Amino acid sequence: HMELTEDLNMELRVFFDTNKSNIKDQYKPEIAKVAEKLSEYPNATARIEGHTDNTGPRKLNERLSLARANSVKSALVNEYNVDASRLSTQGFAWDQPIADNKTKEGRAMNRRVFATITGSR
Amino acid sequence: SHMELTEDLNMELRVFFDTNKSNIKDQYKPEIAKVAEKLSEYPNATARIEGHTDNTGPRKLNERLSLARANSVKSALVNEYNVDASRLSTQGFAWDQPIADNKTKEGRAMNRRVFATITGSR
Ligand SMILES: N[C@H](CCC[C@H](N)C(=O)O)C(=O)O
Ligand SMILES: N[C@H](CCC[C@H](N)C(=O)O)C(=O)O
């Protein structure tokens, strides 16, 4: 006898322009690959978390962070027919920076969605 | 790039043997083939193959036979499936690691085994 499992772990990082929550063209191949693996691992789920740099009104950044996570989700749901209930979204506004908000470069890093996908088969 | 993707494989194989024998019996061949299939789909995976005996008969016979059983499973992957030999370790433990009661025929049959763990990622 023989038993086997395969475990999926994926991290997707999507970055955004100031004030924007669109998915730039360059990320579309990475979203396609996430969709492919959610089909290959049908029990898989994703936790999609969106973020802003620390500029502009708090209320703007609460919305924009969630809008960025939702744009990612929407791309999977609408363009790849991924079931919505497998993908959670949350926005964290500026509360979890990964880089220096003092520089243009650190702010571009903070304007992001990180999605973690896990599954097994 | 903007994505990290890992798929981890964990697979367990159990093969059991007739007394004094290290040949692979036919009923085990579909499983060994499925192991070779995954070692191909995960070309970085390796296998730890461990052979064992029941506690009957001379000590050195069991030392040799336990490693012979582990080597016979390795030999099937290497020779029939062209798995790279350096990816597979073999080790015999004679009767030192029983999984069943050596006082019965059925327990002795469970101890005459090779257990292999195959792990890796792609
Ligand atoms: N011009 C805008 C930039 C804010 C949006 C920013 N926090 C982002 O993450 O894209 C302002 O400073 O009010
Ligand atoms: N009839 C042999 C059997 C010994 C090998 C046995 N320990 C095995 O694991 O196959 C003897 O008693 O010397």
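Just so you know, the numbers here start at 1 and follow the chain as drawn.
Note that Cβ sites are derived from N, Cα and C of the backbone, with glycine treated the same way.
As recorded in Swiss-Prot:
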DOMAIN    B:4-122  domain 'OmpA-like'
BINDING   B:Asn20, B:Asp54, B:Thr56, B:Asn62, B:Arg69  meso-2,6-diaminopimelate binding site
MUTAGEN   B:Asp54 to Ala (Swiss-Prot position 271)  Periplasmic domain no longer binds diaminopimelate
MUTAGEN   B:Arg69 to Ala (Swiss-Prot position 286)  Periplasmic domain no longer binds diaminopimelate
Secondary structure tally of the domain 'OmpA-like' (B:4-122) (DSSP, helix then strand then coil): 48 helix, 33 strand, 38 coil
CB contacts for B:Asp54 (mutagenesis position) [other CB atoms within 10 A, all chains]: 23
C-alpha spacing of B:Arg69 (mutagenesis position) relative to B:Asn20 (meso-2,6-diaminopimelate binding site), in angstrom: 10
Between B:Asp54 (mutagenesis position) and B:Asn62 (meso-2,6-diaminopimelate binding site), the C-alpha gap once rounded to whole angstrom: 8
Entries of B:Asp54, B:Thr56, B:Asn62, B:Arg69 (recorded positions) sitting next to ligand 2, with Cβ under 6 Å as the cut-off: B:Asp54, B:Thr56, B:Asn62
Euclidean distance between Cα atoms of B:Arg69 (mutagenesis position) and B:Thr56 (meso-2,6-diaminopimelate binding site), Å: 16
Rounded to the nearest Å - Cα separation of B:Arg69 (mutagenesis position) and B:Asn62 (meso-2,6-diaminopimelate binding site): 10
